[PDB]
Number of protein chains: 2
Amino acid sequence: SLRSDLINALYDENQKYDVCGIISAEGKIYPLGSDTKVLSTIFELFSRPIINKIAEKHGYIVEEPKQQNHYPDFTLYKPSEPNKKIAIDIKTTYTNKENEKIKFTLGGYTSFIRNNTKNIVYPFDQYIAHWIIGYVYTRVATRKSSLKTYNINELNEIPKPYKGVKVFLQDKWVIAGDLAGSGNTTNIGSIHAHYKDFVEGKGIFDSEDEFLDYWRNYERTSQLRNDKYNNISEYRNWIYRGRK
Amino acid sequence: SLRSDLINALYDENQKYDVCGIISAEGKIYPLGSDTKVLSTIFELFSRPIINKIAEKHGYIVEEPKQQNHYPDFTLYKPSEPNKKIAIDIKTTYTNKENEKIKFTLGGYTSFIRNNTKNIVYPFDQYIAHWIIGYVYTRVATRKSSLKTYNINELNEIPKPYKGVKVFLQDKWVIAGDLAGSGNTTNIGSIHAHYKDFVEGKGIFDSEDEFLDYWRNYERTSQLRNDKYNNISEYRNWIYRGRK
DNA sequence: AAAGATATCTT
DNA sequence: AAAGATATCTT
Ligand SMILES: [Mg+2]
Ligand SMILES: [Mg+2]
């Protein structure tokens, strides 16, 4: 499948390669920093050619947002079936010691899931799947060595700010949790679990429909959630009683 | 001085080098994406080496934040002058055409400038200068970036997502404006002017003390600002009224 | 303008 | 946890 091939390519590529810096056309190389803003950018750039390569093999068109505040990172679709689009979003997070619990922010809950055309490349209803390619890296302490420039002949000497990158591909709804992933930027939070749980998809929602409904009626502040629902249990009781 | 040296170094380096992709230890080069998040990250990484080079040359220790959401990008100081720290923050924005007005987001106005230690590496009072290194780049007309990899031989054939870059170093207060830079993330907005004005430092505040007082008393919503002040004029009128 | 999107972190 | 930081954009 497009899915199996994509995950095989990512898993494979992720083990045989290591990004160590940005290069100038003049051949000068600049080291990488240890914070997620940097690694997030790197993993996205890294994944681009792989996604494109695998998509092409299955006859899929790949499109990136034309504007900045638009989801998803990649929109795939065959010319003959425009209303069956696949959204692929790359998400990153870090861990301090391998095998700790991790969590991701899964996108806003007040944009395209509530308004079919808000901050999204194509109307939400034209997508049949929302895939998350999650990267987890163990953070490494920045040393003095990563504060100078390098030359092409020194590629092997440049220190990396990450240690053990792990990658997975999973449907957004499957890994979605019941607590917000951010306050003022109102993001959906993922389950807070170990990497294997994301790969295996041991989430809390029974269906994508339950996921959507939960997040479409989630109130922005605990104050507003006090009389409604603050988690999946309370949401199910709320549903049972008639949504009141 | 440290400041003049840093400014000279920034002009040269930037005038001599153009970043075109990220590179793996194995020599494989991945091209840059077009979205602002990418360039914001690249310019920050492009500057680290320069800042560290000039800092060492002047007896200054350079420190980056441990927590990822702490200001500033770089804290410079002599071990002998602990309470004479300099803060440097890197900001970027784009222009579609080389001579349009630009503006930057300059950091929050509700964190450390109101609460001396919130989200800052060292207490605000230990800093005696706050510089902003701003990069302005002109986007390219094409909305479609390259989706294949390149090798060291092809450096000259990799398309760049930007057409031209300008940089400047200036004190934060000198270029601060009176309108917020962001809403839910409560950022200070800078003046909305031409590149030349940021270089020359043609701001709106009469002093850093005014800049600080203005932003320490600015309200989050226009509803609350309407009974206080919404711009420099109204703020000055608010001072006359007795700050009520 | 002003408010709220885009991604992720911290306590 | 929930709320509010980190950059910067868009409408
Ligand atoms: Mg930084
Ligand atoms: Mg900064």
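Residue numbering for chain A follows Swiss-Prot; the residues present correspond to positions 2-245, in that order.
Cβ coordinates are placed from backbone N, Cα and C, and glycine is handled just like the others.
On its own chain, A:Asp74 (mutagenesis position) has A:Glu45, A:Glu65, A:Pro66, A:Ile89, A:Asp90, A:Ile91 as residues at least 6 apart in sequence with a Cβ closer than 8 Å to its own Cβ. Residues or ranges marked as active site in Swiss-Prot: A:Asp74 (among others).
In the three-state DSSP assignment, the secondary structure recorded for A:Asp90 (mutagenesis position) is strand. All protein chains included, A:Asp90 (mutagenesis position) registers 18 other Cβ atoms within 10 Å of its own Cβ. Sequence annotations record features per position, and here Swiss-Prot assigns active site to A:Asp90 (among others).
Every protein chain considered, the tally of other Cβ atoms within 10 Å of the Cβ of A:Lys92 (active site) stands at 20. As annotated by Swiss-Prot, active site applies to A:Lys92 (among others).
According to DSSP, A:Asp74 (mutagenesis position) sits in a coil region rather than a helix or strand. Residues or ranges marked as Mg(2+) 2 binding site by Swiss-Prot: A:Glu45, A:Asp74.
Within the same chain, the residues at least 6 positions away from A:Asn70 (mutagenesis position) whose Cβ sits under 8 Å from its Cβ are A:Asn120, listed in sequence order. Here Swiss-Prot notes a mutagenesis experiment, A:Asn70 to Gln, with the remark: Decrease in activity.
Around A:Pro73 (mutagenesis position), the C-beta neighbours below 8 angstroms that are at least 6 residues distant in the chain are A:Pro66, A:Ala88, A:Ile89, A:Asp90, A:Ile121, A:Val122, A:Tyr128, A:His131. Quoted from Swiss-Prot, the note on the mutagenesis of A:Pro73 to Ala or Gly is: Loss of activity.
For the mutagenesis experiment A:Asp74 to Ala, the note given by Swiss-Prot reads: Loss of activity.
Swiss-Prot documents A:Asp74 to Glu as a published mutagenesis change and attaches the note Decrease in activity.
Under the heading of mutagenesis, Swiss-Prot lists A:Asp90 to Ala, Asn, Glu or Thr and annotates it as follows: Loss of activity.
The annotation that Swiss-Prot gives for the mutagenesis experiment A:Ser183 to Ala or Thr reads: Decrease in activity. Around A:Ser183 (mutagenesis position), taking its Cβ as the centre, 12 other Cβ atoms fall within 10 Å, counting all chains. Taken residue by residue with DSSP, A:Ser183 (mutagenesis position) is part of a strand.
Quoted from Swiss-Prot, the note on the mutagenesis of A:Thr187 to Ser or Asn is: No loss of activity.
Long-range Cβ proximity for A:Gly190 (mutagenesis position), meaning a same-chain Cβ under 8 A and a gap of 6 or more residues, is found for A:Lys104, A:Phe105, A:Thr106, A:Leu107, A:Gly178, A:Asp179, A:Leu180, A:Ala181, A:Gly182, A:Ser183. Looking at Swiss-Prot, you'll find the mutagenesis A:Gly190 to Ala noted as follows: No loss of activity.
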Between A:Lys92 (active site) and A:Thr187 (mutagenesis position): CA-CA distance (Å): 16
Three-state secondary structure, A:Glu45 (Mg(2+) 2 binding site) (per DSSP): helix
Where A:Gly190 (mutagenesis position) falls in three-state DSSP terms: strand
Listed recorded positions (A:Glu45, A:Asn70, A:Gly190) that sit near chain B [CB under 8 A]: A:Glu45
